[PDB]
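Heads up: the structure comes next, in structure tokens.
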Number of protein chains: 8
Amino acid sequence: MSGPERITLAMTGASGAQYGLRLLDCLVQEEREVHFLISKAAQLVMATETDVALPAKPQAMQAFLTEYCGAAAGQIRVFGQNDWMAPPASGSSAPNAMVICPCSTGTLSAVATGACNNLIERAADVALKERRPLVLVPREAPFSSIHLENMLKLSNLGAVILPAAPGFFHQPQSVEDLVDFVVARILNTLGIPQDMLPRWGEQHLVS
Amino acid sequence: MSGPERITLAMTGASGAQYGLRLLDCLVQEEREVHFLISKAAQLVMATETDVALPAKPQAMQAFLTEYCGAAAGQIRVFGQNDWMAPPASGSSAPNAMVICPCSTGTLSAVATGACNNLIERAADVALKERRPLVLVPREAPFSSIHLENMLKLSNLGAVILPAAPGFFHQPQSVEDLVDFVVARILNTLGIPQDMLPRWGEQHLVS
Amino acid sequence: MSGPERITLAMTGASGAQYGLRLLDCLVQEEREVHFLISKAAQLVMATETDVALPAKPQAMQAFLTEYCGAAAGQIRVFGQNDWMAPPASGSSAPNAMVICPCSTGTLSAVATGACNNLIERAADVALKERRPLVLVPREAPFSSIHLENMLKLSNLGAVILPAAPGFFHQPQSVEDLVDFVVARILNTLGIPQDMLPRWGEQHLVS
Amino acid sequence: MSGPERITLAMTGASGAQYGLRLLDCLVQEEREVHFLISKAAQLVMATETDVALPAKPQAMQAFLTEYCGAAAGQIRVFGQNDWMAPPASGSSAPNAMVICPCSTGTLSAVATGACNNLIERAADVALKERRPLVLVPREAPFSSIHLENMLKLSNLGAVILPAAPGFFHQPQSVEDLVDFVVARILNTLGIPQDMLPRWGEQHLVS
Amino acid sequence: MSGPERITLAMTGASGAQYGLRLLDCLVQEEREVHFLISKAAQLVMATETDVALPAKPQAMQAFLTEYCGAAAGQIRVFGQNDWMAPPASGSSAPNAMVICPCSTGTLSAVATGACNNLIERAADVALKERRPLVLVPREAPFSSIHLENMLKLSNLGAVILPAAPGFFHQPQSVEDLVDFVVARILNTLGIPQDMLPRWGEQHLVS
Amino acid sequence: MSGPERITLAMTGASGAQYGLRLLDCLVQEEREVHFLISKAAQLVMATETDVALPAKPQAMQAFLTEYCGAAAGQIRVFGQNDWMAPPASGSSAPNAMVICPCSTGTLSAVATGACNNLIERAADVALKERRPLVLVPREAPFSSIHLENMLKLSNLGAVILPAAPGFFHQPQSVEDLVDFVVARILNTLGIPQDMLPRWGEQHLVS
Amino acid sequence: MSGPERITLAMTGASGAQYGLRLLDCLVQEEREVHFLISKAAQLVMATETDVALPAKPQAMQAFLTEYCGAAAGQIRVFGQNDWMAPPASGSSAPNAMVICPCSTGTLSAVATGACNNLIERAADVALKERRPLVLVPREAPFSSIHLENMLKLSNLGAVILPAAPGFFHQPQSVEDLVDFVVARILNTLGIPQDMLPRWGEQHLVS
Amino acid sequence: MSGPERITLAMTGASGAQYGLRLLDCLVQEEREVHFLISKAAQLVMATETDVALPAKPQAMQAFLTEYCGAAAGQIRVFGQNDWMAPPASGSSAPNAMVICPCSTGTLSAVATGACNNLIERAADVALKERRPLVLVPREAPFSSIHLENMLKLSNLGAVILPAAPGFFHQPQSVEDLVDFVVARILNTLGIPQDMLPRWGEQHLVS
Ligand SMILES: Cc1cc2nc3c(=O)[nH]c(=O)nc-3n(C[C@H](O)[C@H](O)[C@H](O)COP(=O)(O)O)c2cc1C
Ligand SMILES: Cc1cc2nc3c(=O)[nH]c(=O)nc-3n(C[C@H](O)[C@H](O)[C@H](O)COP(=O)(O)O)c2cc1C
Ligand SMILES: Cc1cc2nc3c(=O)[nH]c(=O)nc-3n(C[C@H](O)[C@H](O)[C@H](O)COP(=O)(O)O)c2cc1C
Ligand SMILES: Cc1cc2nc3c(=O)[nH]c(=O)nc-3n(C[C@H](O)[C@H](O)[C@H](O)COP(=O)(O)O)c2cc1C
Ligand SMILES: Cc1cc2nc3c(=O)[nH]c(=O)nc-3n(C[C@H](O)[C@H](O)[C@H](O)COP(=O)(O)O)c2cc1C
Ligand SMILES: Cc1cc2nc3c(=O)[nH]c(=O)nc-3n(C[C@H](O)[C@H](O)[C@H](O)COP(=O)(O)O)c2cc1C
Ligand SMILES: Cc1cc2nc3c(=O)[nH]c(=O)nc-3n(C[C@H](O)[C@H](O)[C@H](O)COP(=O)(O)O)c2cc1C
Ligand SMILES: Cc1cc2nc3c(=O)[nH]c(=O)nc-3n(C[C@H](O)[C@H](O)[C@H](O)COP(=O)(O)O)c2cc1C
Ligand SMILES: CC(C)=CCOP(=O)(O)O
Ligand SMILES: CC(C)=CCOP(=O)(O)O
Ligand SMILES: CC(C)=CCOP(=O)(O)O
Ligand SMILES: CC(C)=CCOP(=O)(O)O
Ligand SMILES: CC(C)=CCOP(=O)(O)O
Ligand SMILES: CC(C)=CCOP(=O)(O)O
Ligand SMILES: CC(C)=CCOP(=O)(O)O
Ligand SMILES: CC(C)=CCOP(=O)(O)O
Ligand SMILES: [K+]
Ligand SMILES: [K+]
Ligand SMILES: [K+]
Ligand SMILES: [K+]
Ligand SMILES: [K+]
Ligand SMILES: [K+]
Ligand SMILES: [K+]
Ligand SMILES: [K+]
């Protein structure tokens, strides 16, 4: 396979829960192992914006998502917000790429300042120190200078700041096509195959 | 009325032409005067992503948009890319709020560095020097550090950086609902009434 | 009326609970709507420094303050520290001015770094991104370089840093006169009428 | 009326005394209250460059300017350089917009560094801390890096740096037309009506 | 004794003359030698805000304060604003701790930029270069970014920025108790004994 | 002769075409060789603000200016905006001093960022890299922080930023006297003799 | 002659009055015209450290120094501290090199921040803006970070910071030989001949 | 005793060998233990500028200086330039204050950048990391921006930059009195008694 075998996927409490669930589904379809993390605010966001009845506690959540995505047993690992015994908490862990999708301004802040108040923030801290892939998907508008300064610092350190800003150049017809555009870009960034978003210009030889 | 009587609306060559056309339509419905500017690349974007057959030259374009939006004669002014005799080129002009929607990375760059290679860039330069409202709506992902540095500099100077990043917290059902979310935020930023996006929590008294 | 119709008033755990309660009382007397927030540490401060027996939970607190200030029903809204459904959590809310009085060094830090760990911090983040008024009233001495750097960053972004540093130039006779001096300055900053602190020099025509 | 009711007008010792006197005259014609301040060096500049025989001391000066401009009694207040009992010395004063016209490099420096060695410098310090309008009209050439750094710092803090650099695009025929161009720009900046400088392009609908 | 034998106490023209006089009284009671300096504006502040009839010239002032505080002959030295022959003007002097209480924004500025326009400013310059204690007690609100930048630079260089911001956690009953809180903090900073403000938590062994 | 034998004189599209034409005339009278460059926008400015009927293309322009100024054949060279074969395009050229008068904000920006989109911008880039004289004459008001940052960067690198800000201290009687003041300052900066503006104080021996 | 025909020599209130008087004497012996300025504190320094009975007022001072140095009539011009009609106050003056010897920390500060509170500070401001030579001779120890920051800013702008730090490598036998070392370095910096300090290594051909 | 019991005294290859030898003599007279280090270039400087016939190797050097200063056996320790077994090489050593007198620009550079190419540079690195006193005595003129940047960085970190810049305010009569002035300042900085330089103003009670 091209791309990482294992992805830490963290969902935090920005609007755009559909992006995280769709990414999770695509990662599972590409036979990747997913270490799944979710903040308390992201649970509230998912309750508000989707019809997904996500259980509260990690093992029920794991059973639930494994069924929701059609994953294999053990393919989705779920870890709680203070579970320091999980692989993402230490750089001695097997290497994973990490994506925070969606990324709240509060989680962006914690990662930029090194905060490490829950396992999502610590996992990001580990990714940066180990020079492992870290993709942040912020969903906010306007962006203040505080947001922008935090994104710049992390981009300068090699994190990918991929805002939930879909393009329209493949004539989307539905909300799902817009969600898929952003998910495609994430997968492209990770180097994981996807066929939702064609390769621009691939056919074009001259002019 | 609340908000500005006159808006300079510039469309540049980022994906998201639908945002600009919908904003234009809403401004017209709120009886605002619109000074409309469009880059050569934005004309190509509109051709590619929409079914709008926009004429090339300013007076035909003006006739066209006035009909497309149901505007009054003279309500939409269209100015070409080197028309220095237009109001936006000088700070001695009557005050206008300016929005660049969508804003390409190239136009973001020109505005951040002071470039002033066409009338859109000069108009933004004027807005900043006169301390008139300037809203930029970038559409790009990932954002590089170059993008982020340009957005930060302008945000620090009081421009509003409003990325084309719609939220999902009012359960959008269509592409149009997502377009309207971003347009609503722009209008809110300008202080122009809108009823596409309710006031969050306005009903909520306690808990 | 001059000034904002609605104020988010956050009390955090610095010494100076009397400033917050007096501001609350003045806002109510000027017929403003107050969205009231209070941190867990600020509850402890109020217990220690005042004889106000503030209830713990938001609806009892609301009933209590509405009586304490002589407010109208619904004039004071109280929201808990994780109540994301409250207006201050989103920039799509109706516009409010925000004051954090008193402001602890910890809350100053969170606002400067974008932290957004409770509703006070998120509300401040929203005020900054929406370019709505934000006044911070820090109470600390000495100020370290960490404090000063945090205040500078926020001042440069257009927040008003109004330290709880009363003047003596209108010959205060009591603790209450000093409290009122600072409250007056806050109201002046917000553009809300007050008659506790005269307009300096207003009578003086020459010399 | 549009614009501020009260303006602090400070004249400092740069060449361009005619700009200050013409602004003073226009403010008086627009029925504004003017708190007038003048430095010792600016008195020497006015003696050298104009035929205005300005008295030395504040009450004689006030009597003099009230007659020179055709102002109402009390419309022009004159305050001496150490008169801390004047409104501009305290932020508890009634709000005023402040203009320093012309602004010497020495006064620019004092305002940028926070110096507060006379009432002009203190008044500027107050305007900045209260977020009241502050317009500086420097007259110098070349500008050194020291000048430019001082202007940048103040511009970044929201002061308007309006150099005494008239334009020629309304075909000036006299020294007075050039003086009026700069005065017009100041009034435009303050939001005070003026009809010396037309609104650029106001007639132009297309091309 | 603990703490410095000699303190340079400078009073400058911020509101809060009571803090300086109370500190002076406490230093005298702790048998310290005080080199007392006072600015022209601080003389005006003391006239306005207090009933202390301070003589204008240094020897009469010295006689006056020695009586006002019950000091020993020679215990309070008073030096004029251009007296370069006084100990504080040279780093070859015997070591002293220096406090500027209250500190105006103008004096803060001079010390941060190295100005050295009177003996207070030069004495501060000397303290910094000799790495002798320097405590500044600013009294201002709001603080602008200019103030904050000046305080930060000096804090980074090891000056103590101690704003006149009293706490309420020992239930003050009078203006005097608030004045004493700030004076206590200054003495604590200098390492001089005081019994106005108890040692927080000194009794508390667990929980 | 004192001063440079050859000057590259670039006119760009700021108001103040009269300054460029008067400088050109003075350079010709001082028997200097002038490499003359003019932007497309500056052609429009000259059409609008002056009665000079400047031809469009370089050889007709050259014939025209040689007659307008009374120059010798070959004394004024005119080069088009993409003429890379002209001396100013390479640092291997014979040394010239360069003046951009007037300098638009857009040209200021290009020079500060190194843009090199036409021969004026490239010529400035060459002057800086070769450490040859470069004088910029901006005409704009207000100056934004973007302008000021661009001017500062270039001043720090040894360019002379000479704003079109005439003084009044030699009692100008006409628009021409103000134009001549700025032209005089440019010539002084270049070290070229001029007798329009006397040497200040040259007669004054004492007091 | 090599070097400047005219030197502005400013003496300020640092220890090292002997350096200024010796430089003055050497400039006179090299037939240079000297525009001499002296601060009030430097007058006190000269009284304290030397046996030179310098008169207080500019014309008596001029008569005095012309005799003390054996100068020609008119060769030394003396200008008072507020004499704006003197050549050094304007950049339109004939070009001069400027030396501040000795330079106090207070004058260093004023020049670095652009202060322009007397004619010495303004003259330095003019030298920098006109890119005329400016040499500062500070005498202080230790140097604080404030001093060092001020010297760095001015050095980066092309001022020469020449501390009064004599070398011993030509085996000085007297205080005068040390004074002459520093004076020699100043003259070398200005490009004025001197034969007090030989050219190091001038005889040495190999090894 | 007041002050440190042990001083690391490093001599490097700036002019001013007399300062180092005189400091060494004074430290010995105050019964301090001296860890003496000397660079290869400083040996050449001492040969050139003094009549001291310093032996090359550490034990002969030690015998020599112990006799030259009248020290006790073991009071002066001499360590070679690569002797890592000496106390100054490790922060686990007993605490010492360190002085580099004189300090060359090359040694200043090494200390500012952390170089640690000989035992002098490493000893300074250790002093900084352990927060032990470090005094640098540079002898150079002019100071370039490189020097000044290096001194600033170290001053900001709490090193004392004490340039070899003697004052004249105690009317020196000989080269030795100037050497003693600088040595006095060093001892004052270290807190070691000295009676070469009186305490300025110690007698002065008023005026
Ligand atoms: C429905 C809902 C939508 C939200 N949308 C956003 C959003 O788009 N962006 C954002 O930064 N915060 C948003 N928030 C707020 C955060 O959830 C909040 O600041 C929280 O503290 C983030 O915590 P976390 O980073 O641990 O997930 C939203 C909250 C709710 C309830
Ligand atoms: C179909 C199409 C879509 C594009 N989408 C984007 C985009 O989303 N963001 C962007 O920065 N540039 C995009 N570009 C590229 C720009 O149009 C291009 O860089 C151009 O130079 C911008 O010029 P302008 O700023 O004058 O409009 C797109 C171009 C095309 C043709
Ligand atoms: C009685 C009391 C007084 C306090 N006074 C202050 C104060 O003046 N300034 C401050 O920054 N913190 C003070 N604190 C500490 C804070 O309350 C503490 O750091 C807390 O974490 C702040 O949390 P918050 O910002 O959520 O309110 C005080 C705490 C108590 C109990
Ligand atoms: C006739 C005259 C013209 C002056 N022109 C200027 C000028 O154009 N720009 C400037 O910065 N200073 C100029 N100055 C110098 C200042 O007046 C001087 O630096 C003074 O210290 C400024 O003090 P102030 O800022 O309190 O007015 C001029 C002085 C005189 C006498
Ligand atoms: C009654 C009175 C109260 C003042 N209060 C303050 C104050 O609280 N803070 C401040 O920075 N300046 C205040 N000022 C202004 C200063 O005194 C003024 O800016 C002055 O130039 C400071 O000079 P100094 O630093 O030499 O004392 C006050 C002045 C007066 C007369
Ligand atoms: C009549 C006229 C006057 C102008 N005046 C100015 C001006 O004073 N300052 C400025 O920066 N731009 C001014 N402009 C705008 C510029 O000409 C424009 O931004 C252009 O892109 C500059 O291009 P250039 O730098 O290649 O000349 C003016 C334009 C016109 C037509
Ligand atoms: C005898 C004497 C010696 C002084 N020596 C110095 C000195 O070496 N360095 C210094 O910066 N200030 C020294 N000062 C202090 C200044 O003179 C003082 O800070 C003054 O404000 C400087 O003003 P000026 O820059 O206008 O000359 C000395 C003062 C006196 C009286
Ligand atoms: C006689 C003599 C005098 C010197 N004077 C100085 C001086 O005053 N300042 C300086 O930085 N370097 C001076 N140098 C140069 C240095 O000694 C040289 O740059 C050397 O590399 C410094 O090495 P060090 O730092 O290991 O001692 C002098 C050299 C010699 C021989
Ligand atoms: C949870 C854990 C073992 C953390 C230590 O990880 P690492 O050495 O900091 O990468
Ligand atoms: C097109 C035009 C008249 C530009 C000059 O505008 P401004 O004086 O720079 O605001
Ligand atoms: C609680 C909530 C709906 C947060 C989203 O607000 P916004 O789009 O970030 O201003
Ligand atoms: C002259 C005076 C009362 C200054 C105090 O004003 P403020 O509290 O600093 O705005
Ligand atoms: C007033 C005086 C002797 C100043 C010189 O002091 P220092 O050498 O700069 O500490
Ligand atoms: C037009 C030309 C030959 C450009 C190369 O010039 P240079 O080597 O960059 O100074
Ligand atoms: C004293 C005087 C005429 C100052 C103006 O000089 P310049 O135009 O600022 O160089
Ligand atoms: C020569 C030596 C033992 C160096 C180690 O010292 P340290 O642990 O770095 O202070
Ligand atoms: K959590
Ligand atoms: K274009
Ligand atoms: K909380
Ligand atoms: K004055
Ligand atoms: K004073
Ligand atoms: K062009
Ligand atoms: K003076
Ligand atoms: K060596």
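Method reported for this entry: X-ray crystallography, 1.8 Å.
Note that Cβ sites are derived from N, Cα and C of the backbone, with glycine treated the same way.
According to Swiss-Prot, the feature FMN binding site maps to A:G13, A:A14, A:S15, A:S39, A:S104, A:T105, A:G106, A:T107, A:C116, A:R139, an assignment based on experimental evidence. Cβ environment of A:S15 (FMN binding site): A:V45, A:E49, A:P102, A:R139 lie under 8 Å away, each six or more residues apart in the same chain. According to DSSP, A:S15 (FMN binding site) sits in a coil region rather than a helix or strand.
Residue density at A:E49 (mutagenesis position): 18 other Cβ atoms are found within 10 A of its Cβ, drawing on all protein chains shown. For A:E49 to Q, Swiss-Prot lists a mutagenesis experiment annotated as follows: Severely compromises catalytic activity.
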Span of A:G13, A:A14, A:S15, A:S39, A:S104, A:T105, A:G106, A:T107, A:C116, A:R139 around FMN - largest C-alpha separation, Å: 22
Where the C-beta lies under 6 angstroms from ligand 5, the matching binding-site residues among A:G13, A:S15, A:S104, A:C116: none
Proximal but sequence-remote residues of the same chain as A:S104 (FMN binding site) (Cβ under 8 Å, at least 6 apart): A:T12, A:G13, A:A14, A:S39, A:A41, A:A42, A:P138, A:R139, A:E140
Chain-internal residues, separated by at least six, CB under 8 A from A:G106 (FMN binding site): A:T12, A:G13, A:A41
Nonlocal residues around A:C116 (FMN binding site), in sequence order (Cβ under 8 Å, 6 or more apart): A:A110, A:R122, A:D125
Recorded positions, contacting chain C; criterion Cβ under 8 Å; candidates A:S15, A:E49, A:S104, A:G106, A:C116: A:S104, A:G106
Subset of A:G13, A:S15, A:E49, A:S104, A:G106, A:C116 (recorded positions) with C-beta under 8 Å from chain B: A:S15, A:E49
